[PDB]
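Q: This is the structure I have questions about; it appears just below.
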Number of protein chains: 4
Amino acid sequence: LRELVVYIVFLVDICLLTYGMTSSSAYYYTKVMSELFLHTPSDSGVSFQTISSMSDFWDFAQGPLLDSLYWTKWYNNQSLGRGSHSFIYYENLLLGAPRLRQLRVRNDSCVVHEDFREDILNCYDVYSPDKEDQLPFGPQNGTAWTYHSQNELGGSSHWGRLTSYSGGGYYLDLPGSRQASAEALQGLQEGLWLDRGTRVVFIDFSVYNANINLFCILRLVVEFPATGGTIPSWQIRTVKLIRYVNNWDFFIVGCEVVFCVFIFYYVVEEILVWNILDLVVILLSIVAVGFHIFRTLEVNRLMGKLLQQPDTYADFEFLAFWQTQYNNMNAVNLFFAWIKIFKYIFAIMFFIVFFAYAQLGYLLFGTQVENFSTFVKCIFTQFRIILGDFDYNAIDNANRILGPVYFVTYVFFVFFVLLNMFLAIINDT
Amino acid sequence: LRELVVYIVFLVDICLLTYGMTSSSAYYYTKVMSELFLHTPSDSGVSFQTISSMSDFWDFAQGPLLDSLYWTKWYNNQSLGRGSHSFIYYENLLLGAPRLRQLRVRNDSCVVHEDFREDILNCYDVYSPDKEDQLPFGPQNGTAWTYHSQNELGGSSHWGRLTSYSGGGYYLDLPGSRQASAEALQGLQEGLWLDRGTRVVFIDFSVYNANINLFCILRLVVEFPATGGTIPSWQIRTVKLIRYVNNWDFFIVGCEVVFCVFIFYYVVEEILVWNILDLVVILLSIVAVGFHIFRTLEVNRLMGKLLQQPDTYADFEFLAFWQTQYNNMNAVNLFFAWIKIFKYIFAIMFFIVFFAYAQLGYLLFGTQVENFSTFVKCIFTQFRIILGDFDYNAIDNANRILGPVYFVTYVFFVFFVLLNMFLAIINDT
Amino acid sequence: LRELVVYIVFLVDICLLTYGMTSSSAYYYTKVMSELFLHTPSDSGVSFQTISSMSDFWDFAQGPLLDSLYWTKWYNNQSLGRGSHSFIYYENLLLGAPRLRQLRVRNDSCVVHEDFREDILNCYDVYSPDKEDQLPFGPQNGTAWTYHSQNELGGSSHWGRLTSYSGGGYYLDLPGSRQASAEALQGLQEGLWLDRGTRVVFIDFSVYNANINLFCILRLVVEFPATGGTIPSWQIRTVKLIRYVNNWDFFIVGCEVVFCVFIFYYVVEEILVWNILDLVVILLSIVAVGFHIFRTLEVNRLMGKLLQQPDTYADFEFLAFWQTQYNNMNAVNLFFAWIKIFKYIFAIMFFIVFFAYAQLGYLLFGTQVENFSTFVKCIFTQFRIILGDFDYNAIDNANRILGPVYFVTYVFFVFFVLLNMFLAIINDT
Amino acid sequence: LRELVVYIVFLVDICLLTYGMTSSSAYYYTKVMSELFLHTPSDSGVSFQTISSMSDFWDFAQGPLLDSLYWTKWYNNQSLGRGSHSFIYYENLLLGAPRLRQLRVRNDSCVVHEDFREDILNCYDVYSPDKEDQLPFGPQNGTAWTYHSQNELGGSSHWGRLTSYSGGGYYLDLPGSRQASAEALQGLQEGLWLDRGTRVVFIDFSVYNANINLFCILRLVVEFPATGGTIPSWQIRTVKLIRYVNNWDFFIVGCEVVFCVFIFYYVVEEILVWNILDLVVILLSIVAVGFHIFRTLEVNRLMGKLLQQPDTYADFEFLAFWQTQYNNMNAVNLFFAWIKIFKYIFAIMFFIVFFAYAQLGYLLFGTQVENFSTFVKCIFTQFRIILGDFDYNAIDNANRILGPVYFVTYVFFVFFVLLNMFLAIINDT
Ligand SMILES: *[C@@H]1O[C@H](CO)[C@@H](O)[C@H](O)[C@H]1NC(C)=O
Ligand SMILES: *[C@@H]1O[C@H](CO)[C@@H](O)[C@H](O)[C@H]1NC(C)=O
Ligand SMILES: *[C@@H]1O[C@H](CO)[C@@H](O)[C@H](O)[C@H]1NC(C)=O
Ligand SMILES: *[C@@H]1O[C@H](CO)[C@@H](O)[C@H](O)[C@H]1NC(C)=O
Ligand SMILES: *[C@@H]1O[C@H](CO)[C@@H](O)[C@H](O)[C@H]1NC(C)=O
Ligand SMILES: *[C@@H]1O[C@H](CO)[C@@H](O)[C@H](O)[C@H]1NC(C)=O
Ligand SMILES: *[C@@H]1O[C@H](CO)[C@@H](O)[C@H](O)[C@H]1NC(C)=O
Ligand SMILES: *[C@@H]1O[C@H](CO)[C@@H](O)[C@H](O)[C@H]1NC(C)=O
Ligand SMILES: *[C@@H]1O[C@H](CO)[C@@H](O)[C@H](O)[C@H]1NC(C)=O
Ligand SMILES: *[C@@H]1O[C@H](CO)[C@@H](O)[C@H](O)[C@H]1NC(C)=O
Ligand SMILES: *[C@@H]1O[C@H](CO)[C@@H](O)[C@H](O)[C@H]1NC(C)=O
Ligand SMILES: *[C@@H]1O[C@H](CO)[C@@H](O)[C@H](O)[C@H]1NC(C)=O
């Protein structure tokens, strides 16, 4: 019964270590930033979410995005007394400069069919890293008009709605004030910096809050499919990077070294079914150990760069990405750490036909309704239908005969099979 | 156990043949075109979905529809360098010309009642093909003002929300550029090309995407009932017609001939309960065989016509219609082909009263709520109520006494009968 | 087994008689008229549903309502060739003239409390027919400014959202054209025809469709509570009044006399448990017999009046009211007539506590959330909660402590009691 | 069986006493006032709910709020004949003057991190009563620019969305007419009366309805977090304070003394399991006794003040607060009083894992989705998921891998554990 007590001590160790990272003021910080950039219309009624075509994109970029970044003067039109830096909502510092970057696809990327070769001289295929266009275009001069590899821009794969994307492309870094920035983007509308070759466009920038201590790092990802049009999407992550606050941070250093003491104790007692869960928990634990040194190194380097050369994009997106997935790992560890307490204290006919419906629904619908438009989405759509959440209008207007047949037939299937499962389990009794 | 293996080979045959037709880039192609034509307002705030009366229709036709068809210049107001053809979203070619066509009903189509014969000199009845008005009207000159049979316009029945419609009517084919087109439709507003006689108005046009290979064929169907007003509706189908891409298309020809080899094998082994499913699967299989020759002939002919005489409507709607229903057939075949693996490895009291509620609900509601407005819609509405999806406000504001009596009473009926079914099945145990 | 056959003959008799009244084109007729009057905004963005205060009402009455009534010219601004009458959507005749009528409450209707007698010289209480103000006001001249009893205006009780209302009040009948009408309502804004005394305002008018045969009779009821503000509400009923169409109407006369033959047969065989249902069905049958003579008399009289003196309100609202409730009666008869085929072929602990929750929820909520704002609404709200339809945000923002306690506690109550019912019924087995 | 009868007499006593307080016209009174202040946009499209930043707040305060308070002239632009007082909707008197009051936080409230000390000279921390800034600011002159304790302003804690707030702060009391008021708030925009130090801003005012007898007391609470931006929120309570109406009020005095007679009878019979419920009911009863004297004293004093010095804020918010919570207490008493009739006539595996999901969901989501943003909200969110109310899009866009794993895994957990509970209970049978 002593190993139990020690185990509890482990639960409060991991508990304080993971709840040390969070903040109850995070949610409103995301909510405020997102509702600042996403929802604010331009004069043309162009929000970010509602971007349709390219001209809408330019109406957005030269629109709110240049007035929701650079704040200078108060609401009473009196100047704000902090020099030359842009404070979003007066309370939020803007780190470095924002960066656009684009991805292009090669001029002739496929074979136009034989009938149309008269009217169509070019094929720009869907994005795949094999076909990415590395040559310059436009006036072919600055870093906006000429390619850059994934090394020259330190970066990882962004994984969007269509397909994953590399880290290269034609970046531009907006200058400090507003006016110079508008001169830039106006310069990119002059020439065509968005043409048929374009595929993905990223806008990255990050913000640091002085009052509490948090970063809001955000990516605005607009995709241009081969079909034309646009698909806007966004990721906004708020993150506690610097863990130094007060002597409490030194209590967090002590907490960390206590934690590694614990894990060494648990590898000692480990080596000599539930022990599966043990080796997992310890595995993700020691994965979580080194990340703090990784982080302190990273932050030290970045704040080094921002210190040296302002008006230069400094990547917080990689660091924020791995910080948040680090938090996900801690969450799963902690959850298992609660499950572990218990250690210290015919269906094939259903699955086959189930996937058969997933497939059928994907074929009949899926060029109409989004919820069916891929296979996994079909699986979870059918699962919600079991749980009693569905939109029948969509299924019914996609195909107004086979729709009701699908819906009804599926309902009777699940209902009926579930029944036979009940009667079988009662037969076991 | 060998016939099993051969059967699996059949499953991968049909599998690759049906998944050969689809594309994962289809959904966004429909989504983009539909959100281009349907949702874009005019200056008057007139979307397509929101069309109310005739003047709204004309505000739409001379509105966005002429600016969401003809694209000429880039977003920077630089000319686009492809000659005279209209590329929607710059990536999508426009095939031929768009076509309006109308259906009229005869001047005196019924008997005005005896009381009103003083104030009402005309009856235009509901549309039925018996009463379709074949005489010219207006200035009585062009092909817009004079009837055309269903042969002179190759076409099949469109089946809309009210009733099915023929393929005849008074067509107009818009010219190439925008300006000439606006001159046309302005010419049709000058005279009354929509008058009390009108019933259905169709706008048909189709689009071919060069980057991927797909067609988006779309019909915009606005109905004018006898009651006045309008009911806008639409059908948008994206279709892979030309299956020739690369040598992979030749692997698709080999796949097809392998498939017919399979079906001949299965008629040989067939002729000498589950065999019901066998004869069905083979039936729809051989139905699916000839459609490819039918299609290659059709496409060959059409692209022949578009080749010969541009600015002439060339029907892709018939071909797209049968291509999509062909895909539905393949979907059902494939689904059965998955079910078939298993071959190789008191209620009357409920139904009577159920339909009795369907009828009651249709009579009490149904001049108010849409979900009840016909009989089949009542059946599926009550079925959703069983599944726990309903809008109680509607039922309650239609009739605020009998509404709750209907809803409650029905709930207790289904609940209670289901109970007695449980207790009965437990009695069988 | 012969009485069975005769009974079936009864089912097809009542079946054809009740389905003779309906029309499948009704729903779109209501939908079109309602979306014409209710939803069309004015220049100020004032729809009918969105009416807030009195100035909004006047912005509506002189707004769309005078342009959604009088139609004169086509969409091409060419005159329409039917003399002086107003055709709504060109297909719908307007019967007679529209009528406003108001209800007033007496000057000093209650006792102002003792503290405020200095600042408040008048009390206008809630509407009850005892306090209705019968004296003239304003310029005190026309029929708009002077009272009229419920006899001088033939009319019945309208039953709205707050309380039932009589048929008297200060009516005004709008003239024929638009311009004279605007002169009228402008004349009623000049003086105050809506002042603190006002309680209910009705706008009644009816429309006859020539193409099909139906009436759309509609009431727009705006209520001004004692609290101030407004509560707009509406009733739109489409009705087949004249049943004369063709010789088929004579087949309907034969059908009626066959029906009365049947009911006499059933009183003969009746007089000499399920017979309860028999006497009910026959009762509502013979109630339904005389209504046709009542109706033919009524319609004959009305069309007499419209024939004699146009530009005079002629009530179709009484007749439409009883026609629709007649249709409800036929619906219930027919439903029982289907049930009748079978003739020819611990809870107190739950109900007490249930009503106890209805009461509690009414007291805690109900000055906030509408669904709880009266007692019956609380009953059906809790019933939906059992059926899994609820809005938790409302309950939670009304009182953010007792709300979740109510919701959770109720859920466990119903869940748990239902359980004990299951185990009890299994004990009976 | 006599104590039963006497008990019923108790039920009708408490019944008439609690139903004496309510009114069926309350709901529309809240609904009307709330839809007057909350939803009415300004010229800039700024509603109250939609307030985003500070400049939006000022656009609201000088916007509708000064035109939804002071009513002078009728809708026909004729003057209203009640002197100098402002009648909202002409039927509602405005009691006293409205009051703004603010809360500030100290200049340097925390330690800026070491890296940023160059660009950031100030930390304004989250609100806690320890850090509240008591010094004057701005021109440092009036009662708007200088602190006031919680005694000098009689007031209690407001408990908002973020944290509880004290009653002190920098109040301003708007003058009588509109013009002087606009001069005031313009004077507060001139200087910065909202600066980085601000945290909460309250607008309090109350309204008395003469026709019925009720008060609508309302607080408009706008919060400025440390993160920037705003969180608007509101409380609107309608209350019957003065219970004097007619001789019926004297029947209410008799009712009260009868009630205390009852409770003395029940302490006599009390002193000599269900008796737990007895001592509770009697406890809250005698708590409810003294509140009437407390109230009559309070109202007497207030109406004394409003009598003496108009244009001075007189607090009805404290009194309304305790009146409504008094009504909540009566509601619970009455509910128990209905329950009481009956007196006179393995799970740990589920709860542990349940809270484990609450925690996991709070960590993974909760910086994205609101429903998860705190721990209790996670508990009730998961409880609704059990009851079949959820938004899957949110969970899925927060984290698009771990989201479905959370949702599915939780569903199988609850489903499966519930099953084993069924089979266990059947084993007990
Ligand atoms: C707003 O600021 C501009 C900055 O140049 C100034 O010219 C203008 O007078 C200001 N308007 C005000 C204070 O109303
Ligand atoms: C295709 O694009 C390239 C850009 O890399 C350009 O140099 C070339 O001229 C284009 N081809 C044609 C036929 O214009
Ligand atoms: C841009 O083009 C001009 C024109 O020759 C050239 O002088 C300049 O160096 C170019 N910019 C860069 C960064 O090379
Ligand atoms: C837009 O194009 C028109 C075409 O004639 C031209 O006259 C005008 O100057 C252009 N406006 C620009 C480039 O801003
Ligand atoms: C009815 O319509 C026809 C069109 O086919 C027209 O020729 C005829 O004159 C119309 N009847 C009357 C009475 O105007
Ligand atoms: C249109 O009417 C004119 C007037 O006579 C005629 O010359 C012309 O041929 C008509 N158009 C056609 C296509 O017949
Ligand atoms: C619309 O009708 C009016 C009626 O007087 C007329 O003056 C005007 O010219 C017409 N406008 C057109 C036909 O565009
Ligand atoms: C009350 O209203 C009546 C209208 O019937 C009016 O004659 C009377 O003068 C009013 N009372 C007062 C005190 O103005
Ligand atoms: C309206 O008032 C005038 C003024 O005396 C009067 O002549 C006229 O008769 C009145 N109208 C009616 C319908 O009595
Ligand atoms: C509205 O009231 C103002 C108040 O001065 C007055 O000048 C104006 O003429 C009035 N407008 C009307 C009655 O239309
Ligand atoms: C901080 O705010 C106070 C207001 O209480 C002010 O007196 C002081 O000057 C501020 N500090 C600095 C460094 O400006
Ligand atoms: C406001 O400031 C002026 C300037 O000295 C002063 O005279 C006045 O008394 C101040 N107001 C109050 C209420 O003290």
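By Swiss-Prot numbering, chain A shows 101-372, 385-457, 480-563, in order.
Recorded method for this deposit: electron microscopy, 3.4 Å.
Including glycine, each Cβ sits where the backbone N, Cα and C put it.
As a published mutagenesis entry, A:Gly522 to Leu appears in Swiss-Prot alongside the note: Loss of channel activity. Record note (Swiss-Prot) on the mutagenesis of A:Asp523 to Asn: Impaired calcium channel activity. Quoted from Swiss-Prot, the note on mutagenesis experiment A:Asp523 to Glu is: Little or no effect on calcium channel activity. Under mutagenesis, Swiss-Prot gives A:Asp525 to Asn with this note: Little or no effect on calcium channel activity. Here the residue is the original one, but Swiss-Prot notes a mutagenesis experiment at this spot, A:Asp530 to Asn: Little or no effect on calcium channel activity. Here Swiss-Prot describes A:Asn531 to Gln as a published mutagenesis experiment; the accompanying note says: No effect on activation by low pH. One mutagenesis experiment catalogued in Swiss-Prot, A:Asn533 to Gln, is accompanied by this note: Loss of activation by low pH. For the mutagenesis of A:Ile560 to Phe, Swiss-Prot gives this note: Loss of channel activity. The structure shown keeps the original residue.
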Q: List those mutagenesis positions among A:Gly522, A:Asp525, A:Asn533 whose Cβ lies under 8 Å from any Cβ of chain D, in sequence order, or write 'none' if there are none.
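A: Cβ contacts with chain D under 8 Å: A:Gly522.
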Q: With a 10 Å radius around each C-beta, find which of these mutagenesis positions (A:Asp523, A:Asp525, A:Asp530) has the fewest other C-beta atoms nearby.
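A: Lowest Cβ count within 10 Å among the mutagenesis positions (A:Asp523, A:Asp525, A:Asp530) is A:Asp525.
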Q: Do you know offhand how many angstrom separate A:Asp523 (mutagenesis position) and A:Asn531 (mutagenesis position) by C-alpha?
A: 18
Q: To the nearest angstrom, what is the straight-line distance from the CA atom of A:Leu372 to the CA atom of A:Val385, with 12 residues unmodelled in between?
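A: End-to-end across the missing region, Cα to Cα: 15 Å.
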Q: Can you give the distance in Å from the Cα of A:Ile457 to the Cα of A:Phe480, which flank 22 unmodelled residues?
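A: End-to-end across the missing region, Cα to Cα: 34 Å.
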Q: Taking Cα atoms as reference points, rank the mutagenesis positions A:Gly522, A:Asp525, A:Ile560 by distance from A:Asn533 (mutagenesis position) and give the first.
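A: Answer for the nearest of the mutagenesis positions: A:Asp525.
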Q: Tell me the Cα distance separating A:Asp525 (mutagenesis position) from A:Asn531 (mutagenesis position), rounded to the nearest angstrom.
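A: For A:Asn531 (mutagenesis position) versus A:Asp525 (mutagenesis position), the Cα atoms are 11 Å apart.
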Q: What is the total of other Cβ atoms whose distance to the Cβ of A:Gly522 (mutagenesis position) is within 10 Å?
A: 13
Q: Report, as a single number, how many Cβ atoms besides its own are within 10 Å of the Cβ of A:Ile560 (mutagenesis position).
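A: A count of 13.
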Q: Near chain B by Cβ (under 8 Å): which of the mutagenesis positions A:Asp525, A:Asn531, A:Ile560?
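A: So the ones by chain B are A:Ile560.
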Q: Including all protein chains displayed, how many Cβ atoms other than that of A:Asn533 (mutagenesis position) lie within 10 Å of its Cβ?
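A: Here the count is 18.
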Q: Where does A:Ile560 (mutagenesis position) sit in the DSSP three-state scheme?
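A: Reduced to three states, the DSSP call for A:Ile560 (mutagenesis position) is helix.
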Q: Near the Cβ of A:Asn531 (mutagenesis position), how many other Cβ atoms are there if near means within 10 Å?
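A: 14, counting other Cβ atoms within 10 Å of A:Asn531 (mutagenesis position).
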Q: DSSP secondary structure for A:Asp523 (mutagenesis position), reduced to helix/strand/coil, please.
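A: Assignment for A:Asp523 (mutagenesis position) reads coil.
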Q: Quick check for the class: what is the C-alpha distance, in angstrom and rounded, between A:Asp525 (mutagenesis position) and A:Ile560 (mutagenesis position)?
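A: A Cα-Cα distance of 34 Å.
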